[PDB]
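The structure is given below, and queries will be raised subsequently.
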Amino acid sequence: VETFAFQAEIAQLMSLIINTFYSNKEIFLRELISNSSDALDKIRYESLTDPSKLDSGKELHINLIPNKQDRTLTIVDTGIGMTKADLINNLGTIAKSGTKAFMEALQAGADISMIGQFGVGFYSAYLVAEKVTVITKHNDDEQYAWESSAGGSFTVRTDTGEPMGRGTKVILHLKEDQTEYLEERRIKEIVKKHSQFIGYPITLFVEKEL
Ligand SMILES: Nc1nc2c(c(-c3c(Cl)cc(Cl)cc3OCCCC(F)(F)F)n1)CN(C(=O)NC1CCC1)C2
């Protein structure tokens, strides 16, 4: 288990998002889905010069899996995924050029759904999630898991669970008062609102253990 610190601006934003109120916290789903689509875009781009790269899965898509038992909403894509370095760099440690700008707009009163515009729309998941786990697998590396509950740091281990062919899985351990987003009905409407121009298939798998 490795522990890493967040780049100071990202760490600062996370604390702003967590502690500020918005009437409007569901744009986080738009964001993780946009991310997934870009990942899909990416592996698709790579495969145009090398078919073999799709030997870890020909289908390109996004699943949504609300789990009420475990109070977790999961977003899964068979996209490009991340190598270990990719994971450590892109989910906290390297400065994103839009972080400052976005914090100023928030200051000026900008609504939170602006966040997509600044390339930091992932950290919006912490509007609804006390904890986030990202499990990723890239053709060029083994499978890893990234964890953070904010508070300045994240961790990275290898993940032993169910091997993905390829892609990324963002698991949201929801806050107590954010459980409406496990509601099938709530997820139907949200996708229909913020994600009707996503060029990949999106399926809703409702998970319940017996
Ligand atoms: N679903 C999903 N997949 C991926 C990523 C994210 C993501 C996360 Cl978890 C957190 C944040 Cl802050 C942003 C994110 O994405 C922004 C769009 C990235 C783009 F998709 F364009 F690659 N989310 C990141 N990834 C890589 O960096 N891959 C390396 C490119 C070489 C392999 C795959």
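Our numbering is plain: 1 for the first residue shown, then up by one each step along the chain.
When the header is checked for method, it gives X-ray crystallography, 2.7 Å.
Using N, Cα and C of the backbone, Cβ positions are placed for all residues, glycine too.
Copying in the features that Swiss-Prot gives for the protein in this structure:
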- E31 to A (Swiss-Prot position 47): Strong ATP-binding. Strong interaction with HSF1, HIF1A, ERBB2, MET, KEAP1 and RHOBTB2. No effect on interaction with TSC1 (MUTAGEN)
- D77 to A (Swiss-Prot position 93): Impaired ATP-binding. Strong interaction with HIF1A, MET, KEAP1 and RHOBTB2. Loss of interaction with HSF1 and ERBB2. Los of interaction with TSC1 (MUTAGEN)
- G81 to D (Swiss-Prot position 97): Abolishes ATPase activity (MUTAGEN)
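Describe the structural context of each listed feature in the structure shown, including burial, neighbouring residues and relevant distances.
Long-range neighbours of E31 (mutagenesis position) (same chain, six or more residues apart, CB within less than 8 Å of its CB): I115, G116, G121, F122, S124, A125. In the three-state DSSP scheme, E31 (mutagenesis position) is classed as helix.
When secondary structure is read from DSSP and collapsed to three states, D77 (mutagenesis position) falls in the strand class. Taking a C-beta cut-off of under 8 angstroms and a sequence separation of 6 or more, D77 (mutagenesis position) has the following same-chain neighbours: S36, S37, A39, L40, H61, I62, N63, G167, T168, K169, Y200.
Around the Cβ of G81 (mutagenesis position), the number of neighbouring Cβ atoms within 10 Å comes to 27.
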